[PDB]
Amino acid sequence: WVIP
Amino acid sequence: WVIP
Amino acid sequence: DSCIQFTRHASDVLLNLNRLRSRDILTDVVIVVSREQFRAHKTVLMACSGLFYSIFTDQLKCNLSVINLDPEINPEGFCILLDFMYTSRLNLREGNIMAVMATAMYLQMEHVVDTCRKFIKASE
Amino acid sequence: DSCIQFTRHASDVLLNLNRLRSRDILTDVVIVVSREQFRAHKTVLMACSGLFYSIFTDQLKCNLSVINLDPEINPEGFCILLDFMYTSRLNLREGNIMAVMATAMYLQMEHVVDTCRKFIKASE
Ligand SMILES: O=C1Cc2cc(Nc3ncncc3Cl)ccc2N1
Ligand SMILES: O=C1Cc2cc(Nc3ncncc3Cl)ccc2N1
Ligand SMILES: [Cl-]
Ligand SMILES: [Cl-]
């Protein structure tokens, strides 16, 4: 999971 | 396009 | 093999599937949640959820145009997860994390359940 | 928004759509090419091809279960492109590049047409  |  | 691969292909496909959802094009099922209705594509739901995969591979249920979820399922939690299915983006907030995790457990969306568990553990 | 994003989501969705294709699950159309038949999902074809997008948004054609392609279309070129649609992998070879490019132009798959043009230009 990432900060888009 | 890339070499997978 | 000796294939070449287009890096953005999978993302472009999902973006186009979400555009079809937005425009209600070729949607083939209604998911009913506590009298809130969500139109979608069976194949996308199956690709994202172990529950929908099991439902639409059933010889009788594969032909249903309406699926009613368990009354304990929260429509907002479902809506957030349906958006995630079609975009890879999860709108996870302090105010919705419990409903989102409960819905992801029911829908069998293991990666969502994982990030919810981690975000909850960080706040304890 | 303040969404989080699961990097591998789009790829996992496409992988699952290809598994459904392999097992002939929820395929809703047959594409006929020079008497060679290919089963697929209309939504995936639309997401990948400007031609299929135009075909299945047509009020009459959206309801067809069989689509016949132009007789000049090569079944191997189509097969390679159908595999690309469901995997992001293109099996481009000296022996098939002309058929693949011609099929991608007909199907309106601009990124495929682009890499074919470049690979052809490198060999001249
Ligand atoms: O967490 C998850 C997400 C998910 C998706 C599916 N889908 C499929 N699996 C295998 N072949 C085809 C499909 Cl469509 C099954 C289980 C789970 N569990
Ligand atoms: O090269 C290409 C690939 C491609 C895909 C599509 N598909 C869609 N476009 C917009 N909204 C939904 C969909 Cl399904 C249309 C044109 C082209 N041209
Ligand atoms: Cl997931
Ligand atoms: Cl393309």
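Numbers in chain D track Swiss-Prot; the residues on display, in order, are 6-129.
Quick reminder: no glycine exception, Cβ is built from N, Cα and C everywhere.
The annotation domain 'BTB' is assigned in Swiss-Prot to D:32-99.
Taking Cβ-Cβ distances under 8 Å and a sequence gap of 6 or more within the same chain, D:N21 (mutagenesis position) has no neighbours at all. Secondary structure from DSSP puts D:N21 (mutagenesis position) in a helix. Here the residue is the original one, while Swiss-Prot reports the published mutagenesis D:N21 to K with the comment Abolishes interaction with NCOR2 and HDAC2, no effect on interaction with CTBP1 and transcriptional autoinhibition; when associated with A-116 and 376-Q--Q-379.
Swiss-Prot documents D:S59 to A as a published mutagenesis change and attaches the note Abolished ubiquitination by the SCF(FBXL17) complex. Secondary structure at D:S59 (mutagenesis position), as computed by DSSP, is helix.
In Swiss-Prot, the entry for mutagenesis D:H116 to A states: Abolishes interaction with NCOR2 and HDAC2, no effect on interaction with CTBP1 and transcriptional autoinhibition; when associated with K-21 and 376-Q--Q-379. The structure shown retains the original residue. In the three-state DSSP scheme, D:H116 (mutagenesis position) is classed as helix. Applying an 8 A CB threshold to same-chain residues 6 or more apart, the list for D:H116 (mutagenesis position) is empty.
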(message) Using a Cβ cut-off of under 8 Å to chain C, which of the mutagenesis positions D:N21, D:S59, D:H116 qualify?
(response) D:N21, D:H116
(request) List the helix, strand and coil residue totals of the domain 'BTB' (D:32-99) as derived from DSSP. (result) 30 helix, 15 strand, 23 coil
(message) Sequence gap of 6 or more, Cβ distance under 8 Å: name the residues on the same chain that satisfy this around D:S59 (mutagenesis position), in order along the sequence.
(response) D:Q113
